[PDB]
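Enquirer: One structure follows; several queries about it will come next.
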Amino acid sequence: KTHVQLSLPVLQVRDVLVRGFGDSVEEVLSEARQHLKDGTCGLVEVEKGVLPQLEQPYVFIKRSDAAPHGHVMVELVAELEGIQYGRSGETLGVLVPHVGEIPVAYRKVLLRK
């Protein structure tokens, strides 16, 4: 399937134990896609002071379209030292590994895979 319905646990930035997916744009996009498939991917909602508490490169989910079955269509865009790899809509949040942190909410998304 080109798209997969996912429900992503929304984590508070200060709870997050593993604050990024790796060390290159290509690795973080790779790791993010693997964790999304394995159901081991969390979402942090981006506000003032969140991104400096996480590790670059960042992986964002961005709205790819204006929402089947409640699931917002999203795609992945990475960022490293102010350069983005991908072009998409509004940020829904930053992806991080989920290692059992308690979420505050779930974000229903349709991921272009």
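Sequence positions for chain A are given in Swiss-Prot numbering; the residues included correspond to 11-76, 79-125, in order.
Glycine residues also receive a Cβ, built from the backbone N, Cα and C atoms like all the rest.
Pulled these from Swiss-Prot:
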- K47 to R: In strain: Omicron/XBB.1.5, Omicron/EG.5.1 (VARIANT)
Enquirer: Return the whole-number Å distance between the Cα positions of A76 and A79, the residues flanking a gap of 2 unmodelled residues.
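Expert: So the endpoints of the gap, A76 and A79, lie 7 Å apart at their Cα atoms.
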Enquirer: Below 8 Å Cβ to Cβ and six or more residues apart, same chain only. Which residues does that give for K47 (variant position)?
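Expert: For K47 (variant position), the qualifying residues are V14, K125.
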